[PDB]
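Asks: Right, I'll just put the structure down here and ask away after.
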4 protein chains.
Amino acid sequence: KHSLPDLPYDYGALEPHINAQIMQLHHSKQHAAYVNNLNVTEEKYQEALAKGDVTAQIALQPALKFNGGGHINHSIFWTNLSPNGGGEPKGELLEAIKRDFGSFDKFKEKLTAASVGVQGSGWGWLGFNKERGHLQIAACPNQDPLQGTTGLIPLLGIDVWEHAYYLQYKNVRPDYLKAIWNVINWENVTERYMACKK
Amino acid sequence: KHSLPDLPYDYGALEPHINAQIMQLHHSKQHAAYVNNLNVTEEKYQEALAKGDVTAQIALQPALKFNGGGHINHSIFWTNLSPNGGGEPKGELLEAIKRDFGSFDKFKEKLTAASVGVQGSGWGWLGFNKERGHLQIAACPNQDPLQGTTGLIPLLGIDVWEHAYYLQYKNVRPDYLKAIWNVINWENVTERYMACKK
Amino acid sequence: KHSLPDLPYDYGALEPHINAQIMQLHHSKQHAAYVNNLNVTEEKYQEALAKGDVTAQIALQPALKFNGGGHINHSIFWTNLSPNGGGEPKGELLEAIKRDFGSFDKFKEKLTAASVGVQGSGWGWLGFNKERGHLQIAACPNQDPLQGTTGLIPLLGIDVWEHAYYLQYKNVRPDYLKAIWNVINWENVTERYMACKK
Amino acid sequence: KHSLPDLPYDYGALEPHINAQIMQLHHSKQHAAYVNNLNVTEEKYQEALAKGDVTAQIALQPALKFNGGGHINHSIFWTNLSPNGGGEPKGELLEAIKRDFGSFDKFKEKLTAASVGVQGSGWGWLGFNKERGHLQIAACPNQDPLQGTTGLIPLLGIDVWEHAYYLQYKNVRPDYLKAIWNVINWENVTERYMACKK
Ligand SMILES: [Mn+2]
Ligand SMILES: [Mn+2]
Ligand SMILES: [Mn+2]
Ligand SMILES: [Mn+2]
């Protein structure tokens, strides 16, 4: 049974970059649905599996990836953010970033274009390629999770679905991404990096 | 050279079902981009084509379907709506609807579920299947246009991208669709039906 | 605990439309592999589901749809063929075919175009739409099963993967389609058709 | 005005790894069809583009990517093979392979897994990433061309469509992969590799 994780902070702790109304809706409504629906899909999948109904299992795939992916993605998203965040990472991660994308601004520039480049709903990701031993930037459609669909290990995620910024930034997604750099929780991203870096 | 079509009405003429702020943004910002970008893609496609650059042509496909589809879809969307709309269609169309989906509410119910069922960005469509001689309901991802990707002829379209309702209805898409029935321009939908019905 | 169905006839019971060699491999080799891989996949599934591992569940989807569908499709395919097969259906099924497609001949033309239409690996199908209550034609890529992927009840499927004819009919698929019509087991298609009518 | 490339060697210049029959058909028959269909498609294109017909442009996409890509892929494929082919690359290319993949052997293992990994029709590729400035491996479904679909510069492609081995190596693709390594024209791969380095 999956659970909606409590936020690591106040809904309005990311002001003015991401406002409280968006965080509240995002967490209490959007994320909450995914969790609920994921639980309903898993329950049904177990039923199909138990009676060897392959058709059922396959039909339930779109819902499981969507809601399951939604849950995975947002749970990480909350942790990637912080009220005292911003700035740049340090240590190995920063060296990895400089090494892999050139500089820190080059990193930002690449991830920004990857996120702005999403046509429709999706996410922008900074991930770790375990087989290449280096970092990597990717974009995922809708709620397709980074690791489950690409193998990469999620480090930092940027939700570019319109519900993630329209109320505040409206159509101008670029303003949304320039704004989000001020609340990245490099402390958590580093943790995720050092985590799979071994 | 493609052009952003003037609206057939006042940005606030669809109140309270679809508010003015959404219509203004939707038309002046979202639709306007698609048009602009479509023109830029077509220009570049002509260049690729002229010099036989197949790689270029293929790479430009995502942008052409997206922006081109965006343009097609919204241009129809504006016409499907009206301040004096609502109610139900009459004549053949209504008979076609009753014949094809049962009743009018059954029609609404089916199209509503098709639109609410869109995972991520997309549209809900009532179309005409020229080869089957009957009506048909379909959903399209992102900006993929009805006719260009399915062959069906668009009659009524329901934009379910979040920018189409989030500012007003927030996460509750169902409220958005129940609301939009009050502004359907059956007069234009009928025109489109009688148009391909011959 | 899915199992390999015994072929309904001898590996060469369909000469000369489809030689015993194509049947031999296609069944003994590839169908078996699909079943084996399927059981292996479902097992990894029960495991991941019990652990609440969503990422793993999503990662197992390509293998589950591909192997469970390959098993679904081919199991149906075998029963859709027969030595005494050929000609055309009688009763209700024929009536539905004339009504829904005009004539059994235009029908074959339809399915053939759908089947010959498949770019790459895939299947052409004659399925039944529970919703609309009538026959419908569809093409499915790779091993995506008709029902789990579209909800249509399969009645008659035509495997158009190159492995289903490339030996005998080489790169000319039409030759394969033209031939296969001589084998179709209309007795089975009718049973499937009747199972979903009332 | 795309044209059919003359094969670099005789249809049987690659015996016994790939018989002259597979080459014969694959080239004379299918590559030719891709070129012909491509020219036909581009023409319908210039037409639709001149008319400003976006719907038609979008409808022509499957045929354009499929036929222009089939032409792109196979043209490259031919040059990637050679009688005197086999063994391994020297100089920079080898160095990059060891560096980026560990060892030419793990490399082959990689490409093979990618190539054997393709479920359905497709291609396994050894392409170069301009961005990151190093080698990368990728798989493409059906005829989707590597560069137009991923932006990676193709260096070495391995056709894994059943028509490329089903005659000779039957349903066991590994056998085909294992064999093809004996033919690869590392002299060409190096030229392609060098063309995009500086
Ligand atoms: Mn979100
Ligand atoms: Mn819109
Ligand atoms: Mn098969
Ligand atoms: Mn080929």
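We're sticking with Swiss-Prot numbering for chain C, so the shown stretch reads 25-222, in order.
Structure method, as recorded: X-ray crystallography, 2.3 Å.
Each residue, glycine too, has its Cβ placed from N, Cα and C.
Take a look at what Swiss-Prot says about it:
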BINDING   C:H50, C:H98, C:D183, C:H187  Mn(2+) binding site
MUTAGEN   C:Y58 to F  Loss of nitration. Enhanced dityrosine formation on peroxynitrite treatment
MUTAGEN   C:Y58 to A, H, N, V or F  Reduced enzyme activity
Asks: Using a 10 Å cut-off on Cβ-Cβ distances across all protein chains shown, tell me which of the binding-site residues (C:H98, C:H187) has the largest neighbour count.
Replies: C:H98
Asks: Going by Cα-Cα distance, which of the binding-site residues (C:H50, C:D183, C:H187) sits nearest to C:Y58 (mutagenesis position)?
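Replies: Nearest candidate: C:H50.
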Asks: Quick check: which same-chain residues outside C:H50, C:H98, C:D183, C:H187 lie with their CB within 8 A of the centre of the Mn(2+) site CB atoms?
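Replies: For the Mn(2+) site the neighbour list reads C:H51, C:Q54, C:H55, C:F101, C:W185, C:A188.
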Asks: Does C:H50 (Mn(2+) binding site) have same-chain partners at least 6 apart in sequence with Cβ under 8 Å from its own Cβ, and which are they?
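Replies: Set apart from C:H50 (Mn(2+) binding site) by at least 6 residues yet with Cβ under 8 Å, we have C:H98, C:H187, C:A188.
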Asks: Filter the binding-site residues C:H98, C:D183, C:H187: retain a residue only if its CB is under 8 A from a CB of chain D. Output in sequence order; output 'none' if empty.
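Replies: It is C:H187, listed by sequence.
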Asks: So if I measure Cβ to Cβ from C:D183 (Mn(2+) binding site) and keep only same-chain residues at least 6 apart in sequence, which ones fall under 8 Å?
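Replies: Counting only residues 6 or more apart in sequence, the Cβ neighbours of C:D183 (Mn(2+) binding site) under 8 Å are C:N97, C:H98, C:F101, C:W147.
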Asks: Need the DSSP three-state call for C:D183 (Mn(2+) binding site) to compare against my parser.
Replies: strand
